[PDB]
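S.K.: I have a structure here, written as structure tokens, and I will follow up with some questions on it.
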Amino acid sequence: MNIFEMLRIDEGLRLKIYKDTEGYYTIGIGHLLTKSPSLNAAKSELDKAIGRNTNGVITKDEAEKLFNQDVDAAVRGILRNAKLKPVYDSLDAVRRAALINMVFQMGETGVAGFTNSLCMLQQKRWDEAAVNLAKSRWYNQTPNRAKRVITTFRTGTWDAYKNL
Ligand SMILES: *SC1=NC(C)(C)N(O)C1(C)C
Ligand SMILES: [Cl-]
Ligand SMILES: [Cl-]
Ligand SMILES: [Cl-]
Ligand SMILES: [K+]
């Protein structure tokens, strides 16, 4: 297991434009296209992202290319954020993947708002951090995924992704 395999489990793979858990047009391995309700706007974002006229369908190689860019962008967002970088630097590699996962799903600004959870993680108070992380819209709206990510923070193991 690693961050790519973990997010591939959590996000799935679909080669046509679909709506994510929030209703937003998405493609590939969780590549958010736009929050606009216009499918035409989403198709324009897709063509710009891929570099060709796609009409809403991409190949697996193209999906994996966007996915690698998106994982890279999540890490870069962590490293450039004054609240996320110290927590990231303090963590082992397994728990770093859990933080990347959250940033991939909700963005740098959203995760940086988990001020109290981040402090408990930096303090390595793993059970307390896990309890605090679940007191969130994130957990309530995507509880099965949040439980996997939280277990990863709590234990520093890949146990929540093993049977998947
Ligand atoms: S985050 C944060 N809050 C307190 C003041 C408890 N800290 O020492 C951190 C970990 C920098
Ligand atoms: Cl709490
Ligand atoms: Cl709550
Ligand atoms: Cl879920
Ligand atoms: K998804």
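Header lists the method as X-ray crystallography, 1.5 Å.
Backbone N, Cα and C atoms are what each Cβ position is placed from, and that goes for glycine too.
From Swiss-Prot, here are the annotated features:
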type	residues	note
MUTAGEN	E11 to Q	Complete loss of activity
ACT_SITE	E11	active site, proton donor/acceptor
MUTAGEN	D20 to C	Nearly no effet on specific enzymatic activity
MUTAGEN	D20 to E or Q	Loss of 99% of enzymatic activity
ACT_SITE	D20	active site, proton donor/acceptor
MUTAGEN	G30 to F	Almost complete loss of enzymatic activity. The enzyme is destabilized by 1.5 kcal/mol
MUTAGEN	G30 to A	Almost complete loss of enzymatic activity
BINDING	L32, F104, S117, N132	substrate binding site
MUTAGEN	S117 to V	50-fold decrease in enzymatic activity
MUTAGEN	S117 to F	10-fold decrease in enzymatic activity
MUTAGEN	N132 to M or F	2-fold decrease in enzymatic activity
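What's the neighbourhood like for these features in this structure?
M.R.: Note: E11 (mutagenesis position) has non-local neighbours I29, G30, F104, i.e. same-chain residues 6+ apart with C-beta under 8 A of its own C-beta.
Secondary structure from DSSP puts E11 (mutagenesis position) in a helix.
Around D20 (mutagenesis position), a 10 Å sphere centred on its CB holds 17 further CB atoms from the protein chains shown. Secondary structure from DSSP puts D20 (mutagenesis position) in coil.
Under DSSP, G30 (mutagenesis position) is assigned to coil, being neither helix nor strand in the three-state scheme.
For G30 (mutagenesis position), the number of other Cβ atoms no farther than 10 Å from its own Cβ, over all displayed protein chains, is 21.
A helical conformation is recorded for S117 (mutagenesis position) in the three-state DSSP classification. Taking a C-beta cut-off of under 8 angstroms and a sequence separation of 6 or more, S117 (mutagenesis position) has the following same-chain neighbours: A129, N132, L133, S136.
DSSP gives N132 (mutagenesis position) a helix state.
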S.K.: Given the recorded positions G30, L32, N132, return the subset with CB under 6 A from an atom of ligand 5, ordered by sequence, or none if empty.
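M.R.: Among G30, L32, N132, near ligand 5: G30.
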S.K.: Calculate the distance in Å between the alpha carbons (Cα) of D20 (mutagenesis position) and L32 (substrate binding site), and round it to a whole number.
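M.R.: Rounded to a whole number, the Cα-Cα distance is 8 Å.
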S.K.: Among the recorded positions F104, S117, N132, name every one whose Cβ is found under 6 angstroms from ligand 2, counting any of its atoms.
M.R.: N132
